[PDB]
Amino acid sequence: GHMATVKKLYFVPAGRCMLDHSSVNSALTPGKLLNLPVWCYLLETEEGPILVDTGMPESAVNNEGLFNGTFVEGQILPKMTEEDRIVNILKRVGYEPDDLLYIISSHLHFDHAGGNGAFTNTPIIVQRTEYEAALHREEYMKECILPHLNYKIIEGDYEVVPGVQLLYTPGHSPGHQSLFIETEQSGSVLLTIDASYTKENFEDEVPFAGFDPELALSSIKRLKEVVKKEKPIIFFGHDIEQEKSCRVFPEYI
Ligand SMILES: [Zn+2]
Ligand SMILES: [Zn+2]
C-alpha cells in the first residue's frame, strides 16, 4: 500500500511500577518489591502512527499509595510522575492524540490502558473478551474502561495494517493480545506484552501473575509455535533484565 513493514518501532518508557517479586515468579515467597518498567510502543507506518498501550492513569501521578485500602495494597505501587502521562509523553515525541491512526490496547490493566481516556476520537483496538472482563472484574479501574471512547472491538487474531499483527494470547488477562511486527530495520519482532513478564516466564514457563495461569501457559505454547516458524526477536512485558539491553526512544528497531 505500498509497504509490508513498519518504518520504525519505538520502545517508549512510560513510568514504572513496583510489584512483589512473586508476581514474576509465583513460587517466590512474597516480601521484595521489584521496580518494573511500564512501556508503550510507537509504530511509524505507511498509514500513520500507531500507539500500543497508553501508560498509567492520572490518579497514579505522584501517588505510590494509589492501591491503599484495596485488595492489592502494598503489592502494586505505581511510579509515575507528571512527565509519564501519555499526552505529555506524546507531545515530547511529537504527537497529539488526534494524530494517531490507532491505539492498540494489549489489555486493560491500569498499566496499559490508564491513558485511554486521552484518545476520544482515535479507534482503540481491544479484544472483546478483555472489554467484557473490564466491565466487571475488580482488578479493573474505571479509568481503563471509559464508556464513550471510540472502541474498535476485535475477536481473535487481527491484522491492523500491513506489518502489524495482533495475536490473541489470553491468560494473563481474559483478553490479552500480543503483537507480531515486521520492521524495515529488524524484520520479525514479537512483543509478548504480558503474555510473559520475563524471559523465564516464556522460555522456562515459570508461572507469573495472571487471571488464568493454565490459559496463560497455552498462550505461551502458541507463541512458541509462532517463534519456531518466524524466528523473531522477542521482547517481554516487564523484564528488568532485558530492559538493560533494550534500545529505547529515540532509538528504534
Ligand atoms: Zn497486565
Ligand atoms: Zn503489565
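Residue numbers in this text run from 1 along the chain shown.
Structure determined by X-ray crystallography, 1.3 Å.
The backbone N, Cα and C atoms fix where each Cβ goes, and this holds for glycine too.
Record note (Swiss-Prot), mutagenesis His107 to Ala (Swiss-Prot position 104): Abolishes activity. The unchanged residue is displayed. The local packing around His107 (mutagenesis position), expressed as other Cβ atoms within 10 Å of its Cβ over all shown chains, amounts to 30.
Here Swiss-Prot flags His107, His109, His172, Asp194 as Zn(2+) 1 binding site. Long-range Cβ proximity for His172 (Zn(2+) 1 binding site), meaning a same-chain Cβ under 8 A and a gap of 6 or more residues, is found for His107, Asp194, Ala195, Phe208, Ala209, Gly210, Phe211, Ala216, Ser219.
Here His109 (mutagenesis position) comes close to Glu139, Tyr140, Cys144, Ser173, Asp194: these same-chain residues lie at least six apart in sequence, with C-beta atoms under 8 angstroms from its C-beta. In Swiss-Prot, a published mutagenesis experiment is listed as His109 to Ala (Swiss-Prot position 106), annotated Abolishes activity.
For the mutagenesis experiment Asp111 to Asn (Swiss-Prot position 108), the note given by Swiss-Prot reads: Slow substrate turnover. Long-range Cβ proximity for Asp111 (mutagenesis position), meaning a same-chain Cβ under 8 A and a gap of 6 or more residues, is found for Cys17, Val38, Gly55, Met56, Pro78.
Under the heading Zn(2+) 2 binding site, Swiss-Prot lists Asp111, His112, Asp194, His238. Secondary structure from DSSP puts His238 (mutagenesis position) in coil.
Swiss-Prot lists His112 to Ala (Swiss-Prot position 109) among its mutagenesis entries, and the accompanying note reads: Reduces activity by 85%. Cβ-based neighbour count (10 Å, all protein chains) for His112 (mutagenesis position) stands at 26. Under DSSP, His112 (mutagenesis position) is assigned to a helix (H, G or I) in the three-state scheme.
What Swiss-Prot says about the mutagenesis result for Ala209 to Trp (Swiss-Prot position 206) is this: Small decrease in KM value for hydrolysis of GBL, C5-HSL and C10-HSL. Neighbour count (other Cβ atoms within 10 Å of the Cβ, all protein chains): 23 for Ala209 (mutagenesis position).
According to Swiss-Prot, the mutagenesis experiment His238 to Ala (Swiss-Prot position 235) carries the following note: Reduces activity by 85%. Counting every protein chain shown, the number of other Cβ atoms lying within 10 Å of the Cβ of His238 (mutagenesis position) is 25.
Only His109, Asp111, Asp194 of the recorded positions listed as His107, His109, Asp111, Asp194, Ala209 bring a Cβ under 6 Å of any atom of ligand 2; the order follows the sequence. Sequence-ordered, the extra residues of this chain that approach the Zn(2+) 2 site, with Cβ no more than 8 Å from the Cβ center of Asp111, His112, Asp194, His238, are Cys17, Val38, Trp39, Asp53, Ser106, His107, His109, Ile193, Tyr197, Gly237. Counting Cβ atoms from all protein chains shown, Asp194 (Zn(2+) 1 binding site) has 26 others lying within 10 Å of its own Cβ.
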